[PDB]
Amino acid sequence: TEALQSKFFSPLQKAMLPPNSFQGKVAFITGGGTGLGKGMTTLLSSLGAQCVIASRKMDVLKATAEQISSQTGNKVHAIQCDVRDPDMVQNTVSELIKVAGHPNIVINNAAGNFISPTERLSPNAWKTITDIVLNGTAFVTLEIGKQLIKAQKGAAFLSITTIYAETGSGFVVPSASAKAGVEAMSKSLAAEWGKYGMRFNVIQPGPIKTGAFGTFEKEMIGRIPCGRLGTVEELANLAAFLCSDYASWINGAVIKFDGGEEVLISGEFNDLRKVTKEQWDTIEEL
Amino acid sequence: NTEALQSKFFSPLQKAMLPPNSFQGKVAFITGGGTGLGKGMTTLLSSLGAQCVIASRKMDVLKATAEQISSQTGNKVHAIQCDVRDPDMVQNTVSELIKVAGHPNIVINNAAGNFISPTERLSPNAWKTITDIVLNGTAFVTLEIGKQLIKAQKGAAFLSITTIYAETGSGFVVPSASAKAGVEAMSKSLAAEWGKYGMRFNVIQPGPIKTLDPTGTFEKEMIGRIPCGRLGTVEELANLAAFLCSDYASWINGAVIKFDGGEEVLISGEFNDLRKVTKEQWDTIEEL
Amino acid sequence: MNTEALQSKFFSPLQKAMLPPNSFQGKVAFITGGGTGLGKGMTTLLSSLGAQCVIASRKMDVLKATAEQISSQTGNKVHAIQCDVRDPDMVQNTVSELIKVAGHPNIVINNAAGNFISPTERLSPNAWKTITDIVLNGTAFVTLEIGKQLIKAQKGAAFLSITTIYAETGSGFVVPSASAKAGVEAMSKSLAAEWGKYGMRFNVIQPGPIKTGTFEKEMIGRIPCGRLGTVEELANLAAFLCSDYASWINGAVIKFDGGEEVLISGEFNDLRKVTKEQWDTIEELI
Amino acid sequence: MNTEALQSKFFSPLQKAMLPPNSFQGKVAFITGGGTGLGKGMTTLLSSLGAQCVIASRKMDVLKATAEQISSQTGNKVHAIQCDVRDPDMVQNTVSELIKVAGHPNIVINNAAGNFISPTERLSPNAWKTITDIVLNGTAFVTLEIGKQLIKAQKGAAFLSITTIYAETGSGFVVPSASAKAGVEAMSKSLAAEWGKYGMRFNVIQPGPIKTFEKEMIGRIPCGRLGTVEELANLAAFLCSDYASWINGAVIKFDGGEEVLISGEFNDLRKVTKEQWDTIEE
Ligand SMILES: CCCCCC(=O)SCCNC(=O)CCNC(=O)[C@H](O)C(C)(C)COP(=O)(O)OP(=O)(O)OC[C@H]1O[C@@H](n2cnc3c(N)ncnc32)[C@H](O)[C@@H]1OP(=O)(O)O
Ligand SMILES: CCCCCC(=O)SCCNC(=O)CCNC(=O)[C@H](O)C(C)(C)COP(=O)(O)OP(=O)(O)OC[C@H]1O[C@@H](n2cnc3c(N)ncnc32)[C@H](O)[C@@H]1OP(=O)(O)O
Ligand SMILES: CCCCCC(=O)SCCNC(=O)CCNC(=O)[C@H](O)C(C)(C)COP(=O)(O)OP(=O)(O)OC[C@H]1O[C@@H](n2cnc3c(N)ncnc32)[C@H](O)[C@@H]1OP(=O)(O)O
Ligand SMILES: CCCCCC(=O)SCCNC(=O)CCNC(=O)[C@H](O)C(C)(C)COP(=O)(O)OP(=O)(O)OC[C@H]1O[C@@H](n2cnc3c(N)ncnc32)[C@H](O)[C@@H]1OP(=O)(O)O
Ligand SMILES: NC(=O)c1ccc[n+]([C@@H]2O[C@H](COP(=O)([O-])OP(=O)(O)OC[C@H]3O[C@@H](n4cnc5c(N)ncnc54)[C@H](OP(=O)(O)O)[C@@H]3O)[C@@H](O)[C@H]2O)c1
Ligand SMILES: NC(=O)c1ccc[n+]([C@@H]2O[C@H](COP(=O)([O-])OP(=O)(O)OC[C@H]3O[C@@H](n4cnc5c(N)ncnc54)[C@H](OP(=O)(O)O)[C@@H]3O)[C@@H](O)[C@H]2O)c1
Ligand SMILES: NC(=O)c1ccc[n+]([C@@H]2O[C@H](COP(=O)([O-])OP(=O)(O)OC[C@H]3O[C@@H](n4cnc5c(N)ncnc54)[C@H](OP(=O)(O)O)[C@@H]3O)[C@@H](O)[C@H]2O)c1
Ligand SMILES: NC(=O)c1ccc[n+]([C@@H]2O[C@H](COP(=O)([O-])OP(=O)(O)OC[C@H]3O[C@@H](n4cnc5c(N)ncnc54)[C@H](OP(=O)(O)O)[C@@H]3O)[C@@H](O)[C@H]2O)c1
């Protein structure tokens, strides 16, 4: 059964958009030094965007910024920023505008998470997650938005959440709550700031080869109809699409990128997929 | 006519729905219980026999309300001063709750703050203030009560009051929409995670409840967007709350109930603006 | 105490009438599928509370036996009318008889349904169509006809549709049901909006499994409340929604599932079996 | 610059092909209602990008004129097959022909629909049933038949249903449509889960109003204009492409923000101007 999934759901890990389509465009990406943020930056730069990446670890940031800069031939700028601090965010936005200009693409990708029984969390642990995910995305959006309105310019905004932002989930509760907050913000500002030329969309990723929580991966895939984890390149292509001018009428959308995981686990009778064809013949007799 | 039809068939029943003394021996904890919706909920639960404990920042109003309800129902209402955004204040509040009344059977997360403002006019501190009261406050209260319930091998029904815009978003109330959305995801998360400890979690999403008013013309415009043709009442909301926090709803867990007179379905439906089309105009349209 | 004991102690079913004696005096209720299972349960409670109930379904014999049984129990007369809801002519006659024998309904419960549990590939076009007809078209026809008569008479009513938790999420193996049930949900939200000016409000209950081969025990493991629901509990919820206490509840969709949907839908809820001791080891890794 | 100027500048439609030239070569696409409007636009893009297209609907004349017109424009052959989707036999015969003239589909688009805008109380039972039959049962029959054939041939495909933003919310005045479309969404999510093992994936686009008087609805669209057929086609093509091979069970709004605008309780405050907001905070 995995031969059908491998042949018909095989990943296409190369650029989807036309060459140089992001030339003249400036992108700002929180968490752009690692994992998903890095892949989005990698693609946007390769397609001609001037990228600006921000997070806490300047060492990883600079290394990644230089690595992509030489790989694509387009300059990637690194700026140190803790998104939960409004003054640092203010500085980062100001520096973004000086070294690159007002952004056409804003990607809120920075996150933190604990996997834990909720009863083992301290108030500070809870607050930490809310600060990075919700308030951090809020501060970045508030400041850039304020500058864009000031400069009579618009932009595409993108927030990366999770499939559990919409459903909730035990064991990742502060994240689930913060991420749900991030989605509500996108929907709110898609409505409010459309008049300013700003649009807001969301990707809800399932487990991507970077999941979280050798035998565990095999178990995870059993809950994924597409029979595999996602890839950073595939996610980047989706992100680039939503941040591109081809999607200029996509606003307030929320797109699952999960190989079908959410629809599988959420469906009441989907546990019946374990039933074999011979067993079904017996049940259909009654 | 429309007005007389709505008034007759959507008439508010503002009396206790549940059987008298149905909450005897139960203890309820209500954040924001001193005013508005919290007060209405406290008043009903106390009237039905519950021992209530109400918590908020303003001790004077909280004490006044607690004494007012106590005298009306003959059941004690305890006031405790608490800023829910302060985890240490929350810890001491829950500690006092357990000593004065007992472990709660009912926990109502009702305290909130809001600004109506263009988002561009908000400071980071204004945004954070709302997130702090709504999301972190409800989290801190839930976390600490939950910890004490698990320790005590006891369960409880939890209720969070959100808004119809928690699920949809809304411009002009963005910090609130975000924080209230977080509150809903928390309820769904802990309905699942903590069912095994005897805790269940539900949500009511209220539309506008009768509680800038000036001419009264704004209310007239608000009602045009409500199918039921009126604002809701505190007593009706309280009945819904009491039901969800009652043993009759012991199998209701992770539910989200709109209490809005049909407002959300009206405004969200793409072609609902066609309600302003007359019978005559429809005749010509159906003839095209 | 263990999980089971906490669930038993703190989610115990209260299977007696919730609303005050005689609260439905002078109310007429129309309940499709009112002769068996959930429909019979709702009919029993409404009648006991004073309503004049009219039940309608295909099997006149089962319908008559139920109507007699409830009439003798409660003292209040329950009328039985033979109706296949997918037949619009039969629905017309049924509503005409309803108005003649009882009066214009104050409560309309669309409860009749059909369902197959089967791999979708095994379904014939007729098998699919059969489910759509009973569930979606049947609820539509009953709703259209009563609505037309209520508008004519300048009378209002509370409408209630019983769907399922999988109407919102979808689910394999019950696909025609999921589609038809989702349709029934959209209908309620649509008419909640459209027909408020006529004094008609529309709400929905989404039930999980309600108690009536070892799979019963298996379902419970996916229910945070640790048991199946009961008919009496569902009836209480139904009565509340169809009562004047809920006269401002309109367009609501209420899960009645012991937390099943939130449990199965949450990505990390598969970690629920990890014990106190095992969690210490996981936290040691992070 | 004013609202209309920013909206036009930063939400300008890009109506050219997004995906790489010939990216759909060796792929067969089956589109219901492919002879007109949105179906026509998706067929045109898929054919121009190299796909072998098959279109199916009731009106053979239009279904031949569009197919010939696309064939000559793109150079790639488009086949026309008469099919009323609400009839299982016509569907079965249509699936058999699709496999004969082109082969097993790699792309299935369920786009065919019918609608009335009417107060619900003026609808006959037949009028309701018509919409349910075309939209829900029609999509079901097409999906069931093609699905069955793909399982038998051990072949996979990407499925795409075009619904509406009101499928999720419901809406007065379009009730049979809202219901049937809601059902189509549920079907997609259901089969996304059920048929993963068969290599079949299912997604949904929910469009707002597309430019194919009624222009005051633009005041309810944050992006400040109606959408275009070419923009929708680009989104549709992406979802039906191998670039989207891990996208499954998704529902994408393509509405310029209309749904979030109308559904948000306080969004009716959008006309309040800069000057007016000062006194409110006092
Ligand atoms: C497939 C689905 C994927 C889903 C993923 C997502 O949705 S988003 C995932 C995004 N996040 C990540 O990938 C990783 C996230 N985070 C981490 O790896 C790291 O743990 C971290 C960056 C959050 C560390 O945070 P900080 O450096 O700010 O330090 P932190 O705030 O944790 O330390 C202070 C408090 O946290 C508590 N703390 C520390 N680690 C903890 C843990 N594992 N579980 C619980 N609590 C913890 C301490 O007890 C302390 O409490 P006291 O102050 O009371 O003494
Ligand atoms: C019908 C449906 C309704 C929906 C309702 C809901 O969802 S919730 C319903 C709640 N609705 C309400 O009417 C709430 C009203 N009031 C309250 O909840 C509370 O009294 C309160 C939030 C004002 C209390 O505030 P606190 O004392 O906790 O904190 P405080 O407001 O001082 O925080 C400081 C920041 O607030 C900002 N601030 C204060 N008023 C503001 C205003 N009207 N508009 C914008 N910003 C404001 C200041 O600029 C300051 O930022 P700087 O320090 O950077 O300068
Ligand atoms: C356990 C959990 C339950 C959960 C339930 C729910 O959520 S909702 C609950 C609703 N229903 C139920 O729980 C249970 C049962 N419901 C019913 O039995 C329904 O009333 C009913 C549809 C069977 C009754 O309608 P009919 O008598 O018209 O059905 P009938 O079988 O005559 O319809 C003719 C077509 O059905 C097909 N058919 C019958 N059984 C079938 C099956 N198990 N799998 C596939 N197809 C089947 C026949 O092949 C035939 O197609 P052809 O002519 O092409 O050969
Ligand atoms: C913004 C728009 C979004 C739209 C979304 C979509 O998905 S579709 C987009 C809009 N386009 C369309 O809807 C196109 C076509 N829609 C259709 O419903 C159909 O294809 C069609 C009616 C034109 C043709 O179907 P038929 O051959 O069955 O035509 P027929 O006239 O027999 O239709 C059957 C029933 O429709 C009823 N009917 C026709 N017009 C009606 C109207 N304006 N209001 C109420 N009812 C009407 C008739 O009375 C009849 O019921 P009786 O026999 O009882 O008298
Ligand atoms: N990978 C998956 O399978 C998966 C699944 C679902 C959702 N997601 C989402 O996708 C996004 C990226 O995931 P990922 O796995 O790639 O993340 P990651 O690489 O593991 O790390 C998170 C990123 O956020 C930055 N960050 C953390 N705290 C910050 C702070 N306070 N201020 C500024 N930046 C901060 C980090 O940089 P610094 O350490 O230098 O600060 C890092 O680049 C996240 O939003 C996540 O929720 C991922
Ligand atoms: N009324 C409506 O039409 C409506 C509509 C939608 C949603 N809601 C929701 O319903 C709930 C009640 O609304 P309401 O109108 O009754 O509110 P309210 O009376 O105007 O006041 C909110 C309550 O929360 C308390 N509170 C505020 N900040 C607090 C904090 N930091 N710590 C502890 N308590 C705090 C206040 O008491 P103190 O000042 O003493 O702290 C007050 O009792 C809220 O959750 C609201 O979001 C109401
Ligand atoms: N029981 C559960 O655990 C559960 C779970 C989720 C949802 N539900 C929902 O709850 C409702 C009641 O379910 P139930 O368990 O009570 O099922 P049930 O006992 O089998 O009752 C189904 C009823 O529908 C009637 N019916 C079937 N086809 C009809 C038609 N063509 N015209 C008129 N009536 C028809 C039947 O009466 P006739 O045979 O005489 O026609 C029967 O009374 C259904 O809507 C179901 O989808 C139940
Ligand atoms: N245009 C918009 O602004 C808009 C907005 C939201 C959603 N949509 C959705 O987009 C899709 C296409 O809409 P459109 O605007 O392109 O409408 P359209 O131009 O009128 O196309 C509808 C198509 O469906 C076909 N059709 C109707 N009944 C059929 C049947 N019984 N069997 C087979 N085919 C049938 C028609 O072909 P024949 O007449 O030859 O049978 C026609 O090509 C629809 O699903 C619609 O719901 C459109």
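Following Swiss-Prot, chain B residues are numbered 35-245, 252-328, in order.
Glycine too: its Cβ is placed from the backbone N, Cα and C atoms.
Taken straight from Swiss-Prot:
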ACT_SITE  B:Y199  active site, proton acceptor
BINDING   B:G66, B:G67, B:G68, B:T69, B:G70, B:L71, B:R91, B:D117, B:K214, B:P240, B:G241, B:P242, B:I243  NADP(+) binding site
MUTAGEN   B:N148 to A  Reduces enzyme activity by 97%
MUTAGEN   B:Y199 to A  Reduces enzyme activity by 99%. Strongly reduced affinity for substrate and for NADP
MUTAGEN   B:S210 to A  Reduces enzyme activity by over 99%
MUTAGEN   B:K214 to A  Reduces enzyme activity by over 99%
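Feature map: annotations from Swiss-Prot on the structure.
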residue	record	Cβ within 10 Å
B:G66	NADP(+) binding site	26
B:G68	NADP(+) binding site	27
B:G70	NADP(+) binding site	15
B:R91	NADP(+) binding site	17
B:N148	mutagenesis position	15
B:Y199	mutagenesis position	27
B:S210	mutagenesis position	28
B:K214	mutagenesis position	30
B:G241	NADP(+) binding site	25
B:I243	NADP(+) binding site	19
B:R91 (NADP(+) binding site) and B:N148 (mutagenesis position), distance between Cα atoms, whole Å: 16
Through-space Cα separation in Å, B:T245-B:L252, 6-residue segment unmodelled: 12
B:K214 (mutagenesis position) versus B:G66 (NADP(+) binding site) - Cα distance in angstrom: 15
Separation of alpha carbons, B:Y199 (mutagenesis position) and B:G241 (NADP(+) binding site) (Å): 9
Assigned conformation of B:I243 (NADP(+) binding site) - DSSP reduced to three states: strand
B:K214 (mutagenesis position): nearby binding-site residues from B:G68, B:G70, B:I243, Cα cut-off 10 Å: none
Inter-residue C-alpha distance, B:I243 (NADP(+) binding site) and B:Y199 (mutagenesis position) (nearest angstrom): 14
Cβ under 8 Å to chain D, applied to recorded positions B:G66, B:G70, B:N148, B:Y199, B:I243: B:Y199
Cβ under 6 Å from ligand 6: qualifying recorded positions of B:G66, B:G70, B:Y199, B:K214, B:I243: B:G66, B:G70, B:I243
Listed recorded positions B:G70, B:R91, B:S210, filtered to Cα within 10 Å of B:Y199 (mutagenesis position): B:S210
